[PDB]
Amino acid sequence: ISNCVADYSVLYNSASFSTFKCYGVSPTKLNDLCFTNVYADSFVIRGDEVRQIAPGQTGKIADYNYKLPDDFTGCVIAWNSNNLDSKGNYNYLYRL
Amino acid sequence: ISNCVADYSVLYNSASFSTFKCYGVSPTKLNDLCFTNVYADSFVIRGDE
């Protein structure tokens, strides 16, 4: 994500997100800062392992699939997609 | 629970558990320690308690 003007308030002032966790920063401050080396990461996990997407977590998602560092700076956003990804559906794989 | 070798990694690296909260210790360290006076307690409660 680069060379843009990003308005962050329309993200957390919306309805669908049941997780908006920021780490090195407060959400109220995001519209006042300028950012460097912005990246965005996207996947689908099970419903009861959203808690593993955090600094310092154990479990087969955090240990085998996607690891966050301890000194992480950024935000973790998650929302329910039952209407879009359930029927049967089997081509969402995870490493075991 | 006594006189045995416990592999703790297959507990939290499994899928069914929706709560794995350790208190005096970290889960990553459990396979490196030896334990004293191990007991296990089991019941069924309601969903929101």
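We number chain B the way Swiss-Prot does; in order, the residues shown are 358-406.
Yeah, the Cβs are placed from backbone N, Cα and C, and that goes for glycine too.
Under its natural variant entries, Swiss-Prot includes B:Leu368 to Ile with the note: In strain: Omicron/XBB.1.5, Omicron/EG.5.1. For the natural variant B:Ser371 to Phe, the note given by Swiss-Prot reads: In strain: Omicron/BA.2, Omicron/BA.2.12.1, Omicron/BA.2.75, Omicron/BA.4, Omicron/BA.5, Omicron/BQ.1.1, Omicron/XBB.1.5, Omicron/EG.5.1. Quoting Swiss-Prot on the natural variant B:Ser371 to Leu: In strain: Omicron/BA.1. One natural variant catalogued in Swiss-Prot, B:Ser373 to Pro, is accompanied by this note: In strain: Omicron/BA.1, Omicron/BA.2, Omicron/BA.2.12.1, Omicron/BA.2.75, Omicron/BA.4, Omicron/BA.5, Omicron/BQ.1.1, Omicron/XBB.1.5, Omicron/EG.5.1. Among the natural variants in Swiss-Prot, B:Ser375 to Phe has the note: In strain: Omicron/BA.1, Omicron/BA.2, Omicron/BA.2.12.1, Omicron/BA.2.75, Omicron/BA.4, Omicron/BA.5, Omicron/BQ.1.1, Omicron/XBB.1.5, Omicron/EG.5.1. The residue drawn here is the original one. Per Swiss-Prot, natural variant B:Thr376 to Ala is noted as: In strain: Omicron/BA.2, Omicron/BA.2.12.1, Omicron/BA.4, Omicron/BA.5, Omicron/BQ.1.1, Omicron/XBB.1.5, Omicron/EG.5.1. Record note (Swiss-Prot) on the natural variant B:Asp405 to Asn: In strain: Omicron/BA.2, Omicron/BA.2.12.1, Omicron/BA.2.75, Omicron/BA.4, Omicron/BA.5, Omicron/BQ.1.1, Omicron/XBB.1.5, Omicron/EG.5.1; complete loss of interaction with host integrins.
Location within the structure of each feature annotated in Swiss-Prot.
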residue  : record           : CB count, 10 Å
B:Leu368 : variant position : 13
B:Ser371 : variant position : 11
B:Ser373 : variant position : 6
B:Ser375 : variant position : 9
B:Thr376 : variant position : 6
B:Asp405 : variant position : 4
Check: When C-beta separations to chain A are restricted to under 8 angstroms, which of the variant positions B:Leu368, B:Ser373, B:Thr376, B:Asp405 qualify?
Finding: none
Next item on the list: Sorry to bug you, but what's the C-alpha spacing from B:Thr376 (variant position) to B:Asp405 (variant position), rounded to the closest Å?
Entry: 13
Next item on the list: Round to a whole number and give the Cα-to-Cα distance in Å for the pair B:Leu368 (variant position) and B:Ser375 (variant position).
Entry: 12
Margin query: Which secondary structure state does DSSP assign to B:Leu368 (variant position), in the simple three-class scheme?
Written below: helix
